[PDB]
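Enquirer: I have a structure here, written as C-alpha cells, and I will follow up with some questions on it.
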Number of protein chains: 2
Amino acid sequence: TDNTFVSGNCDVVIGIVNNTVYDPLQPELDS
Amino acid sequence: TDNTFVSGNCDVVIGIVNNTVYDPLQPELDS
C-alpha cells in the first residue's frame, strides 16, 4: 500500500492483473 | 493524514480553516 495508490475500480483499466497487495498494518493487528 | 503534512500551529497561517482530517489508522485500531 505504501508503494501504490488506490484509484477507481478494476473494470476500468485495460490489462489490469490480479495480485496480492501487502498491507503492513495487517500483521500489526496481532499486537 | 497521508495526503497532508503537519507543520506549525493554527495561529500562524492566514486564512486557515477548521475541518475533520480523517485518520485511516482509527478503524484499524478499533478493528
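Residues 1117-1147, in that order, are what chain A shows, numbered as in Swiss-Prot.
Cβ coordinates come from backbone N, Cα and C, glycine included.
When I checked Swiss-Prot for this same protein, it listed these features:
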type	residues	note
VARIANT	A:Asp1118 to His	In strain: Alpha/B.1.1.7
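Would you situate these features in the structure and describe their surroundings?
Expert: Secondary structure at A:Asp1118 (variant position), as computed by DSSP, is coil. Sequence-distant contacts of A:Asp1118 (variant position), defined by Cβ-Cβ distance under 8 angstroms and a gap of at least six in the same chain, are A:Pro1140.
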